[PDB]
Amino acid sequence: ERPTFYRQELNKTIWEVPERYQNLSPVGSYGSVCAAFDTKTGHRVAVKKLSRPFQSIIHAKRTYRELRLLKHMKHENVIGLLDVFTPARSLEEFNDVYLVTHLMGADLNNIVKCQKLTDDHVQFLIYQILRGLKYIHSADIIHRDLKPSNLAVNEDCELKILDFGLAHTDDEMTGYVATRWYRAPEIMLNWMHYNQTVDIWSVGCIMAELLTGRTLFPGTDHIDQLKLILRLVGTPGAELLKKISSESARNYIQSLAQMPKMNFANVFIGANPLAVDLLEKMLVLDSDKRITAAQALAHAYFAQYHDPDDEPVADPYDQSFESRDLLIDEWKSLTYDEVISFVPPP
Ligand SMILES: COC(=O)Nc1cccc(NC(=O)OC)c1
Ligand SMILES: [Cl-]
Ligand SMILES: [Cl-]
Ligand SMILES: [Cl-]
Ligand SMILES: [Cl-]
Ligand SMILES: [Cl-]
Ligand SMILES: [Mg+2]
């Protein structure tokens, strides 16, 4: 049952992998990644060797979290898990984890900056993001880090969501950085407990950029970005102010001069009127009032692509481990069980 493994040192790293994976070639370095040819399936694949997966309780729980999430995702518009392996023959010598996925080429950046997009292209790309999100949200999963570099696109305009937020540092979110330009205001400034509606804000930011070729809210810091957002969508009323839990944050908002919501047809000049209408329903300051992924799929902007018999939901996903307190070796044993129970797709 156990395959034969072979060892090799590539760029100061030891890689021990099953014989099926050939012609390993480093491509990036969290973990290190190699491209390879999988002789069992015929696919070009990415093989990621996790870096120090069990060095702390926090790191061991993050390793388990990532493996549980990747094993669950089975949808055309979401990255899935092709294989997971360890060279260890027992729990006692278990130390290294390797994850195998389809090798992705271009991301949405490699097209948004370098192609001329028709409205039909925007329809199809945003449709696929929303189709994947309906699936993800049905399992009570929040992606949290949707942005163009986390969307893989091929030559036929087919799209997959990847790089789920596994819980970014303070430094990474500081200044003039794309890591923050797509984040909902309530999570950027920790206004309140957030939920899956944060992902819909991100989709609105992405759709605007596909239509205009420009970043929607390219703030130089958190406060500059908030000012760009409030100039477009308006300052909050008392109803949303009630829902912001920090007194200082409420005090800060009330120090700003009030502004009305702008006319989106005069911002997205020349855009399909149905695209303008959908943007107005995603880019709503109060997260309770944003359109959901399931509701957006039925919007008339997608009439050409919507098929309610081919927009599936996910199997239920048990996240009870997140509130559980365990020792490093217990998280490590749970991870080992998940490695050895993996069953590959058809
Ligand atoms: C700051 O200028 C704007 O207000 N709007 C803008 C800028 C650049 C491109 C587009 N394009 C667009 O809307 O295509 C549908 C719109
Ligand atoms: Cl996949
Ligand atoms: Cl090992
Ligand atoms: Cl990006
Ligand atoms: Cl005022
Ligand atoms: Cl589950
Ligand atoms: Mg990424």
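Note that chain A is numbered according to Swiss-Prot, with residues 4-32, 35-172, 174-352 shown in order.
If you're wondering, the header gives X-ray crystallography, 1.5 Å.
Just so it is clear, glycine is given a Cβ too, placed from its N, Cα and C backbone atoms.
In sequence order, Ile84, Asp150, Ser154, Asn155 are the residues near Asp168 (active site, proton acceptor), counting only same-chain partners six or more apart with C-beta under 8 A. Annotation source Swiss-Prot lists active site, proton acceptor at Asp168, citing sequence analysis.
Swiss-Prot gives this note for the published mutagenesis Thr180 to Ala: Phosphorylation blocked. When secondary structure is read from DSSP and collapsed to three states, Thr180 (mutagenesis position) falls in the coil class. For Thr180 (mutagenesis position), the same-chain residues 6+ apart in sequence whose C-beta sits under 8 angstroms from its C-beta are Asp227.
Where Swiss-Prot documents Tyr182 to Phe as a mutagenesis experiment, the accompanying text is: Phosphorylation blocked. Cβ neighbours within 10 Å of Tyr182 (mutagenesis position), excluding its own Cβ and spanning all shown chains: 12.
In the deposited model, 2 residues go unmodelled between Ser32 and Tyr35, whose Cα atoms sit 7 Å apart.
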